[PDB]
Amino acid sequence: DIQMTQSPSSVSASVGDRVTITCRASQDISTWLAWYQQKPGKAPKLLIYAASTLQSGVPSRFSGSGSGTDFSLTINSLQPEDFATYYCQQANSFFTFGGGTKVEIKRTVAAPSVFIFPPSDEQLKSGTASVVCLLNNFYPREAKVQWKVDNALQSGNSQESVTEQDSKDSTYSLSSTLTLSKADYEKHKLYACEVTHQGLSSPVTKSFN
Amino acid sequence: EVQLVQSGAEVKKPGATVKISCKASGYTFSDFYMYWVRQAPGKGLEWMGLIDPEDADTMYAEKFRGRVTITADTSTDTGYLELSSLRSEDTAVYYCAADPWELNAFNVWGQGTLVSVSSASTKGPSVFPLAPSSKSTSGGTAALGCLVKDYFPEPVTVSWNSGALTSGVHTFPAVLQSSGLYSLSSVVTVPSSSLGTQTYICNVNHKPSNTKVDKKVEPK
Amino acid sequence: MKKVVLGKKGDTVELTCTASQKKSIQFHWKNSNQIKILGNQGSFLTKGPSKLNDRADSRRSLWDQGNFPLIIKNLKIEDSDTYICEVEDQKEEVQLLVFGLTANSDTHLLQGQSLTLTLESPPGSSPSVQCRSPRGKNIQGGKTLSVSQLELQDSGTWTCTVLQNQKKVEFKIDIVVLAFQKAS
Amino acid sequence: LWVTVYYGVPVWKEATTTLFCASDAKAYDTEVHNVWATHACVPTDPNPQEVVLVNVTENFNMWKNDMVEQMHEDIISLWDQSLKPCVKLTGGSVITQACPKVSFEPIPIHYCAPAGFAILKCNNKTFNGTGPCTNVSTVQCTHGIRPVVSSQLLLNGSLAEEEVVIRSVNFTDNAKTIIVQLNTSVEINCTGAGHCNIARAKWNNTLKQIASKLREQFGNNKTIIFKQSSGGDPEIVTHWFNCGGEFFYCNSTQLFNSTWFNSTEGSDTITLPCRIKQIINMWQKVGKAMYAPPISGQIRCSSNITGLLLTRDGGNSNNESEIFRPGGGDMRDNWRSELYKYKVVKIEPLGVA
Ligand SMILES: *[C@@H]1O[C@H](CO[C@H]2O[C@@H](C)[C@@H](O)[C@@H](O)[C@@H]2O)[C@@H](O)[C@H](O)[C@H]1NC(C)=O
Ligand SMILES: *[C@@H]1O[C@H](CO)[C@@H](O)[C@H](O)[C@H]1NC(C)=O
Ligand SMILES: *[C@@H]1O[C@H](CO)[C@@H](O)[C@H](O)[C@H]1NC(C)=O
Ligand SMILES: *[C@@H]1O[C@H](CO)[C@@H](O)[C@H](O)[C@H]1NC(C)=O
Ligand SMILES: *[C@@H]1O[C@H](CO)[C@@H](O)[C@H](O)[C@H]1NC(C)=O
Ligand SMILES: *[C@@H]1O[C@H](CO)[C@@H](O)[C@H](O)[C@H]1NC(C)=O
Ligand SMILES: *[C@@H]1O[C@H](CO)[C@@H](O)[C@H](O)[C@H]1NC(C)=O
Ligand SMILES: *[C@@H]1O[C@H](CO)[C@@H](O)[C@H](O)[C@H]1NC(C)=O
Ligand SMILES: *[C@@H]1O[C@H](CO)[C@@H](O)[C@H](O)[C@H]1NC(C)=O
Ligand SMILES: *[C@@H]1O[C@H](CO)[C@@H](O)[C@H](O)[C@H]1NC(C)=O
Ligand SMILES: *[C@H]1O[C@H](CO)[C@@H](O)[C@H](O)[C@H]1NC(C)=O
């Protein structure tokens, strides 16, 4: 098939700011392109068709240009309801979508409120223990979490997940789960998770016994 | 006026074959192409194919050829979609779209159809508390919450105090484990002073297994 | 003699046709009444006014190798006929015979369960039906094969093999036994 | 009268060679036919003449004319560099490429014999195309042949000079096409709005003429009935044809629903339901191709119906009547409806008497 390659993958901008995201087809497709907006938890919304033609009922500050292979969607005065993920799409025959471009906000570096939760009662009576690590309200979305049991860093048995950007303070939150067993948890007594975030002067470790 | 009403979520085991629908209304069905798109959990959109109902002319993306089939019952204004030899990476939401105005783009969309493909079958969540460490002698705000482990498939909605406490609530997205069971976790920050008096109850709801579970938390 | 092909009612059959050289050339399938069934016009397919119209349909991908099959789906008994493939001054002929077989089972109180297998054979043919009990109890039969009262052992998979023109077609029937007689 | 005269009589023989072509193409027109013809043809006549050969009889065979095979390859080679599809599906293989909309109107082409060869031409007006012609003549080049690709109806072609003519490689074999030639063109006016007009009264008589020619060929005692395509591909079942880059599929049932010689307002203009298609079957070889969406809303194309491609049903049952349905598909029949009176021949040493 023909490849649609849009960049950047992510871009942060403030309100009133002007943003430009570009698309690029591996083969000439004329002016047959389309741009979509998609906010988390809902279906995509048509923005632009025919590469330049504005969809009805869409703010004039939206506009795309280009023809053939190189295209670009551009938002003038960026708005609060303009922060989402945008996609381009070939529209002449096949309808391949571009990788995607997320336009997130922009705010100030915030340190993560680090927490640590040991396996509770009921979870031990089933023979499977899992330790939770919680980074609360921080920015940006980038954070490096390592699990060290008795000063022994392991990898492969942990799973993390990040929330969407808060609608009020526009910050993220991340939780990492260290899954083990019933015996490998009691054979040890000192657990911790080193958290490296750019809003922290030095790495912050949170442990328990 | 115009609309595309898909079918309901469906659970399948690897190797199976799912077939969802998309009843259409508000325009002449057989005069327009219909397109199918899927979107993995938290991943970009991905086109799958199209079809002209009149002559049943079909097109597929490379990643699906000889494994997917799109049809369209013209008499009932309904379109279907089949996916043979299902895998583990086929777990995604499936949209159907159309373009009754011929702008050569997807103007109308369906509400979506969640298809979950795994080894396990519908199983309710085992909820385990997550109580505060140091209480009313420490700080000013302490974290708290529930843990919904081992369940399948999605979704699962969580509230607090029957919809009363929606402040500081952070219901993380679920994650798939090496076992094939999702496992999210809800939390909420509150004053470490109101811990001894206030009782916090989280309300879970696993619609798949028809499960309804409440839980209390305590730093006693 | 002529090339004979036996088929099962409801099944799909592919009748073959091959040219002397590997390239797409004007072919055309007709029956014994010289009624246009299906052929090509270059790289386009065409269907005749026959009764197999909606159910007959070759596929083009193979025409470039000189393969011009006539595929008939959801076979019927009326589809029994000699089909001639005309390609490059040659008229290869084929005899198609479609058998069918139905199963009625009526169980009565103070009687037991009866079974009657009926063979729907094409006009002018001498079939020989041989039904096999799950436990190996073969039974002969002509048009219909009956069993007055089934037994508990007869529950399972019966294979009935039809014999025509030296070769055979095999039917499978899962028999469920509702009632069997027993000395009290 | 005592003055013995020695004649140098000509001698030729059936042969095959690569012909060239001539056109009134323009080097300033950016439409595909003109563009192709320019780089691939020669300027024109402009006063063509033939050498009538008195009391000479020659045998023809339109159904085995290697002039057709060559023209076919040229029209194919034309579409390859002209109508670029967006997708090309052929032999388990898929291709994607740019597909620019381009002006597309067929231009008459003359096929000419090279140095050493000649082209015999039948001057007999009512000639079926297979058998002896007792009125031949020699030409440098054929006449103007528009490469009109289509089914059911033959467009912008050549009319019979006398009465309506029908031609078939084998009238008995029902699988064989019946190329028809009209002595009076019928206009079919098309539009992008999705319909096609055809004068009802004129087309009515047009069928009575054809019917009478068919009733003559299959005993003057059989009832002639026309019916809709018996099924097949969209390009066969409907009057498929190109018109301004867009492929049209028109329902032709109202055309072919008549019964003649039987016994046994009033539309003023037959209106045919039509529709462009982006996804079409290929005529070149086996496969499909998808094209871009229509551009301008003004897609008016007026053409002359000069011929028909029919097929007969027959069978060991149809007695006292015959049934004819639109057909076509093999573009060679389209060529043979024009190259039926021609025949390329090799020239060699003269033979004294
Ligand atoms: C066919 O046309 C006959 C009229 O002759 C046509 O020839 C043209 C070349 C022109 O010179 C005019 O003479 C006419 O348009 C018509 O009278 C016959 O009825 C038709 N013959 C049949 C019935 O096939
Ligand atoms: C036929 O041809 C010869 C010349 O080849 C000519 O002399 C003769 O007069 C012609 N016959 C007729 C019809 O007079
Ligand atoms: C041969 O055809 C010409 C027209 O091309 C005609 O004038 C001539 O009379 C014909 N010859 C005869 C006598 O058949
Ligand atoms: C025309 O075709 C017939 C066969 O259809 C043939 O017998 C005859 O010789 C040809 N010549 C005529 C009559 O023009
Ligand atoms: C054209 O047609 C007849 C058909 O018999 C053919 O024999 C001859 O070449 C021509 N007849 C004429 C010129 O009268
Ligand atoms: C002409 O068609 C008939 C009917 O199909 C066929 O029997 C006959 O062989 C054909 N004639 C030739 C020239 O082969
Ligand atoms: C138009 O053509 C279709 C077949 O393509 C036919 O079924 C239908 O009856 C036709 N409609 C009209 C105008 O009669
Ligand atoms: C042919 O088709 C028309 C509709 O397009 C129908 O009304 C008419 O009855 C048909 N003609 C005949 C002879 O049955
Ligand atoms: C002509 O009309 C009669 C009724 O008058 C009809 O039965 C017949 O089918 C028609 N044509 C034929 C095939 O004789
Ligand atoms: C026939 O010729 C006319 C020239 O005016 C043109 O408009 C039309 O497109 C042609 N038709 C076809 C089918 O090429
Ligand atoms: C036939 O149609 C064309 C336009 O497609 C027109 O230019 C030409 O004059 C017409 N010929 C006749 C005989 O009217």
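One-based numbering along the chain as shown.
Cβ atoms are placed via backbone N, Cα and C, with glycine included.
Taken from Swiss-Prot, the feature domain 'Ig-like V-type' applies to C:2-101.
Swiss-Prot documents C:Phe44 to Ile (Swiss-Prot position 68) as a published mutagenesis change and attaches the note Abrogates the interaction with MHCII and T cell activation. Within 10 Å of the C-beta atom of C:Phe44 (mutagenesis position) sit 25 other C-beta atoms, taking all shown protein chains into account. According to DSSP, C:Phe44 (mutagenesis position) is assigned to coil rather than to any helix or strand.
Taken residue by residue, the domain 'Ig-like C2-type 1' (C:102-179) breaks down under DSSP into 3 helix, 44 strand, 31 coil. As annotated by Swiss-Prot, domain 'Ig-like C2-type 1' applies to C:102-179.
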Structural state census, the domain 'Ig-like V-type' (C:2-101) (DSSP three-state): 6 helix, 46 strand, 48 coil
